[PDB]
Amino acid sequence: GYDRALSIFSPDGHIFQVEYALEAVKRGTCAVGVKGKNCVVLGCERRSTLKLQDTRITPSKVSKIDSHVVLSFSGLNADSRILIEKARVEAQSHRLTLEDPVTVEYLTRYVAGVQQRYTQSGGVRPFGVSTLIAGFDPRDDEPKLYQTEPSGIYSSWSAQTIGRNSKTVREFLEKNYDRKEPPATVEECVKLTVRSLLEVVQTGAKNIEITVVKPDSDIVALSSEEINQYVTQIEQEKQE
Amino acid sequence: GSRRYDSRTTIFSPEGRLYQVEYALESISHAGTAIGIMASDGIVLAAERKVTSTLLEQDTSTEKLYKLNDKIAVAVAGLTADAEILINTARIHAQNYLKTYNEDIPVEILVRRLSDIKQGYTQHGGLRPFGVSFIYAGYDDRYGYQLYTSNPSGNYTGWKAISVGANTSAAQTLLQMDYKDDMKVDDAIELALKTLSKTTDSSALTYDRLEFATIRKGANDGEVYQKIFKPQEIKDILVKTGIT
Amino acid sequence: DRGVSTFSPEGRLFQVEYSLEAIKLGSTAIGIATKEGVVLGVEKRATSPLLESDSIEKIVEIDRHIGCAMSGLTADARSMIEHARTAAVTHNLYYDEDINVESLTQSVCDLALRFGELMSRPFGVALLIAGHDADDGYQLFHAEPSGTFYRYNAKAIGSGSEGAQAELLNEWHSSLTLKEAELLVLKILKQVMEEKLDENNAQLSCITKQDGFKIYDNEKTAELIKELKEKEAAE
Amino acid sequence: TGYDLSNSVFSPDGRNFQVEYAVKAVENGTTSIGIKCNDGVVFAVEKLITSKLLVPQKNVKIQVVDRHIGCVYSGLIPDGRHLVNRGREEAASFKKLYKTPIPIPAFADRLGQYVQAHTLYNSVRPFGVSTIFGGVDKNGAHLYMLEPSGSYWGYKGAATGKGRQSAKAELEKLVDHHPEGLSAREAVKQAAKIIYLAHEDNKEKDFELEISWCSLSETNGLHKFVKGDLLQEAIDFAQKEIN
Amino acid sequence: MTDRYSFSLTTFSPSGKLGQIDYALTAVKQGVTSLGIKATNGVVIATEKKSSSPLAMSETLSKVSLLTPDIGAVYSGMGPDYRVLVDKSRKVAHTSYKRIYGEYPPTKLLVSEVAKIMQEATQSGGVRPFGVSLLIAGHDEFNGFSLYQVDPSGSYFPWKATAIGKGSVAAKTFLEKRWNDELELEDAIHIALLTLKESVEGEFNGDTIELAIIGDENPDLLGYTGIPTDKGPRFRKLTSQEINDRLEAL
Amino acid sequence: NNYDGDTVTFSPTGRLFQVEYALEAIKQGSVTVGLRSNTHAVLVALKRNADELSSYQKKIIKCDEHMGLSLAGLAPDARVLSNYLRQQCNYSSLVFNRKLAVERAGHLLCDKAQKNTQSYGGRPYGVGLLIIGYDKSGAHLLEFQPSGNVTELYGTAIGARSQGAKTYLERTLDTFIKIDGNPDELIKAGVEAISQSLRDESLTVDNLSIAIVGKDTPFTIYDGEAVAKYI
Amino acid sequence: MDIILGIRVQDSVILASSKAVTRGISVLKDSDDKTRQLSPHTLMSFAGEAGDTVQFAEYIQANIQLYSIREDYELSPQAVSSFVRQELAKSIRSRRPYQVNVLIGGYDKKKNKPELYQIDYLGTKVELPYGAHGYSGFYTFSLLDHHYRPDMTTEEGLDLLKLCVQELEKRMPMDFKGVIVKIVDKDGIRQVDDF
Amino acid sequence: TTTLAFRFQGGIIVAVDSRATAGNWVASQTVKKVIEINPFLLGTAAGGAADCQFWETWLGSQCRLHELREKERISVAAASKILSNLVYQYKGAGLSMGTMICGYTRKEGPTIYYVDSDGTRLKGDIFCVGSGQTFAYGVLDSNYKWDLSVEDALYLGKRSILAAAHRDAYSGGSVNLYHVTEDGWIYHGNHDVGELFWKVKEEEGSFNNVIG
Ligand SMILES: *[C@@](C)(CO)[C@](*)(O)[C@H](Cc1ccccc1)NC(=O)[C@H](Cc1ccc(OC)cc1)NC(=O)[C@H](C)NC(=O)CN1CCOCC1
Ligand SMILES: [Mg+2]
């Protein structure tokens, strides 16, 4: 078996392969997560250099891990499938032994552990992927949003963004998001998410994807026209 | 020891790119152009053979277009030998799914698994990736007619019309110009050939330098037929559209 | 390139020495041992204000009588903690007793040098392991990726370690109370931390014979922060 | 170039530089010799007394294989021990299957193939020892010398280490002056002399002599160490010749 | 110890080239010329027997090899690599086909199996590619006569006629002028001998030329009688005498 | 230079640099002394601390009732090798009902260290050991080096400034060898020996570490207030 | 375990399964549900060796649920039944085979047709209008041969099922403590609480 | 063995005997058949003795590891399923275990799970397990109501074990009582059958088959 230690320390105390995997995330399309009072919203950028696409069959950016948890990502698309698959398998395994679906913290902890294992295992490179994992614990109405990264560290966020130009949208969210009073309704939360993506995206046509997750396995994806209405509303208020 | 001679095929650049994947794509960009166009009532696969010799046996030849099952076919761009390894795996995977569920495999599932195999070669094992890009053309009863592409990175995406191999930049601009959603198969046949005819590095596009295939519901009632075009059939379709 | 388990001309393992540099970049963690208990405290260091700081878990329970604080590449600590917990519970299963704090530390340090061409690299994280047993009482250990561990009366690790260690040298005596030690960790943390110390960006914990290992609430730590500020102004 | 950085790599000459580098480690080591005699063999070695603190007679370097073969080596001592450990395994499996104790030529090839195997791959290092060995079997007495490359031949006399040339010259005289043969008890005395004469090339630290022998008549075909009265007699003979 | 070379020795360069395959093709270029021509009722494959020494017996070294009773092979490039490929090719015809279907594999599928073996030497750990190009001629009931070329990459192409190795560029041009779709087998043998004389420099006779055909069934070469369906091998190696007969009416 | 990338490579003069660099880790280690008479064998070890708040790194390890060693260099490597010795001593007891000879103990350590110097991927051990013991042929003292070389001695010392203690023992050879049936006097000689390797620092109560084995004395270690007698 | 029945009618599939769990001379439980929902429109009842039954049912359930999440799509009853059969077909030549017999009742949403599959522990699959496992079949098959019609309603099917349970309660040696009945149709799976 | 545990208005009662047997030889009269996994979880032991003792203490270690990893006390369902999945791996090897995992959690409430060595796992309100389970069922079932008081429920559990201890030759010694509430388990003493039988006979007026 191929044994080579690819991820190793450097004189200054850095693991370059892990740090270069972060650069792959930085190249990836933007993804944003914002959690409200009774919901979490996952927004995703789709680059518009690809026309003649078939959006019916093209892999969606937000993936269901279970009926109550979702996972979006930024970075290498092929790598993300491997994490999503493992996560989906662990989700069913947890239901089988514990007789209870995974908590969002547990699912995040598992995915983060996989990512970490690939930073100190021989013959493998790290995952060039950071994830946003969002959902609601079983029989719980408190919204959960977590972030993972190639190194393996994970943490909870009131709102967070990853991918290309994420530092711009993070700047937006840092002043626009109030901890004392999060978005009270679904509409408010989606609007703040779309607003934040409009700082970076380009056009609000077939470039923005929005997925809303609510308690008790209530997940739905918004269509073009539904998203376009938020884009139209935000621009009219902007001209002031 | 042997560390000295290891190329380290599965590592990141300082910019966060996979060296070997990038270089594999550079290889593919010199291969004969392959085009896929999806219509409402079928799919077209067209591909240009790599600089043909007059003493090449044309009728009993297969370079670009391969049959995965009765409902799915692929157009190849890159190393043929590499593609055949992957094709036989894909053919087996389709038969496993049929044996397990007594149903023909959904196109995306087959595409994903083949793309997952390519991904593995970029993350572990210390081996070079497959120098191949596929255009998948297939049908199932969930999404109907579907076009996909996969590349050495193991990343795949769906398309209405797409090209791989050489001159994709020029080819994709032409397809983006003349393609529309209510298009028929016979119109898509014409578009595929017209695009190759303009993007070709050759002097003139002839029957002996092409491989062609359609996937229609043009059989009798609610069933799909794969037509791998014979040399004479390509000669006729080339005259019928007025290229020769 | 070069081998992973290679010696330098000075007689040190390159990879082990490079992992020590990674630990210096990590957030500060301080531990103090007394006859009334052992106190563990850490700097949380949130990278952004949107990050919910209570999800930052840098102090961790191994057993009821053993606690742990970390510093460096904290993702690497997950498998170390997992091993420690299993070692502690397994020993209880085999011997119907609590496991010695030293024996636990030694078990964790055995993982350290199991790397080469086993895992591909050393751990990039240092651990402070605090606990109590009937034989040697209250103890504090510093476990490195070299596979070495020292017992300490008090110890600081992380970015502000050398400055905090010099401070602990002067302040520590053998008759410190638990309350005195709590304030002393808060005092020294506030000195070496970049951002201003409060209940949200710093966390306290302790292990006592009677109540075992306890992570303090943000409400409890806040009062100790307020008590600390008043006592410094009082002279 | 770079042909010398990796083992098993041919240079443009057709040489394996890594093996030639291992020979330099052998040349650096203490002197050891082997003398073939009428009905057996005699082995001797130079032990440098680094300090007064070394316990005399208690750092034994000559090793026995099976009950009838003796082995001595110069160079990296641990490498020599590793080779003898293998030799003992090889001899044990031979006796296990074929009943009879391993013949000396058979044993010589077992070591030869094993040492040669460590010149076939870059993942292993060549042996840093030349090994002088031999004993008595059904066909009589045999003396061999094995080198880092795996090369070995039969010998009338053999020598290796820092004082090999001095010892070789002295050995050549014995072969010329005794064409009919040398006796076992004579060979022990000569071995002592040759080690003392070869010590001139390593004369900073004084040394300790160590001799062993196999002989059909004197030791009944088994390997034994020379000790006590016979050893002191051989030392005195050597002392008388240097002066 | 142990094979620590678990990694690819053939990798993509920045320009997209696979160096070791290109270099293997360079080795094939240096190799002696061989060729193949397909007729209506047969196929011919031929090559020069480059003798290493006049003391050497060139009969003992066979460049043209039988793979199955209806399939033969010839090469250009490194002989030792070819020899082991013929061993592996013969075995795979049994293990992966005859032991399953009770009959010999058709030409295209055997070629496909040989191509797979050569492709794996291009991607597997601690190995270099094969330094040969093969020409495989054969017959089977449902495809008829056929001729294939197999390169170090593992790629294979069907040919009406072609040549590989030293003087392949000139030889291919010669074959383009002479080849038609109405060629009888004897006419193809004649053209093969003409084409090969151009590339050969020294002696040109039955002892320096190696030539075999895939033609009619040979009951006399079967070795037994009594089974009507077994009619004998279509592969036949032309003798030294049989070649010289055709060199007089050249 | 170019020949120190791994242990599988010889230099042009026939040197193994990775083995020599491992030897260098011992010289950086704290001093330890070993000596013996005909009745007893003694280990004396200067322990080292990180700072005043830290403990003093334990240098002496017990292997069996009749055998043990002191270390100098990488402590984890000493733990690996001492654990191997514990198993080998134990195998000799369970299978043969026989206390492992101190000489065989050395031979086993030599062969274990050697395999690491001839194979790709691995590394040499980075520690030196002084093994003492009392077996069927009386008292013994061994010196292990990670090159594989093991040596039996009357006395010796390894670590930083070990040359001072080694010279003293070379002078005192005739005196301490005949300290038979007197443990305290043999230790006194060992404590005086290690004192010749001290610079600026002196022997304190939680700094000194002594171990002894002999005729009617199992291998026992003395630390803390138990060594106050010898200061 | 013991009694599991199944009846396919015009627009639905009805599964009946006994509630008793017996072990030795003691009925340990009288309210046991011998079924698992594999997907929204697919239900599997089971009977056989203790432990094996639930372990197998849940294992299948996990696999089908995994497929559903991965493809965001529900497998057809025919597809699920073929998957289950293959698992049992593997099992029978294992070191320790699953000794479990199952009935798979499902509604195919693409065909708008109910489907009932009977699979034994050997991996023997058959599609049927009505099915049973164990000794139950020795009474119910002949009864249904007489009273069953293909165009019956769900209510008619339940009356037909009551006729079976009454016959089993009259002639079976063991007390099986009644049955839990479940209906699978276009609107999914629901339980009849008063039977 | 005879062990029982039943659910009722005031939580869960758990009662066990204390006899160990090696054929007809009475091996012990003072065995502990209840294992206190944590302040909210109990496990009963019936069947092979080492099998029960070894794997139920092992179960406790797995439950401790759960709350360390998940920062939360394990559910009764998950605890029982760890044990049932374990014995299922050993199915056919010859393990002999008849167990009941009893406890309280917030999400579940008072819960009892029967788990045995064939891999059977059943949730339920009433179970009796062991050689004398039938004797215990006879008394327990005929006197059981949901609305029993804590005092009456404790006695019925005690009396049901006594009934089995008397009739079943492979049960006896003493009765160990437990009561599980929302606040955790509470031990209600060891009751020797030597004194308890005569005390019950006299006060209750039952056991008229015996010579008074
Ligand atoms: C009553 C007394 C009926 O046995 C109980 O089931 C009791 C439960 C119990 C629980 C914990 C501690 C003690 C007792 N079981 C026994 O006392 C048990 C009976 C039994 C014996 C053998 C069995 O085969 C597996 C099953 C049940 N007695 C024992 O386990 C005795 C003490 N030990 C042995 O018989 C030793 N055997 C066990 C099987 O392997 C061979 C050695
Ligand atoms: Mg009784």
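Here chain H follows Swiss-Prot for its numbers: 76-287, in order, are the residues you see.
If you're wondering, the header gives X-ray crystallography, 2.8 Å.
Note that Cβ sites are derived from N, Cα and C of the backbone, with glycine treated the same way.
Taken straight from Swiss-Prot:
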{"type": "ACT_SITE", "residues": "H:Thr76", "note": "active site, nucleophile"}
{"type": "BINDING", "residues": "H:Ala124", "note": "bortezomib binding site"}
{"type": "MUTAGEN", "residues": "H:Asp126 to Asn", "note": "In DOA3-1; decrease in activity"}
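Taking the features listed in Swiss-Prot, we show where each one sits on the structure.
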residue: H:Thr76; record: active site, nucleophile; Cβ neighbours (10 Å): 26
residue: H:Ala124; record: bortezomib binding site; Cβ neighbours (10 Å): 19
residue: H:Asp126; record: mutagenesis position; Cβ neighbours (10 Å): 19
Original post:
Could you give the Cα-Cα distance between H:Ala124 (bortezomib binding site) and the residue listed as 'active site, nucleophile', in whole Å?
Top reply: 10
**OP:** In whole Å, note down how far the CA of H:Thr76 (active site, nucleophile) lies from the CA of H:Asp126 (mutagenesis position).
**Re:** 14
Original post:
Which ones, out of the recorded positions H:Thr76, H:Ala124, H:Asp126, lie near enough to chain E that their C-beta is under 8 angstroms from one of its C-beta atoms?
Top reply: none
Original post:
Under DSSP, is H:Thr76 (active site, nucleophile) helix, strand or coil?
Top reply: coil
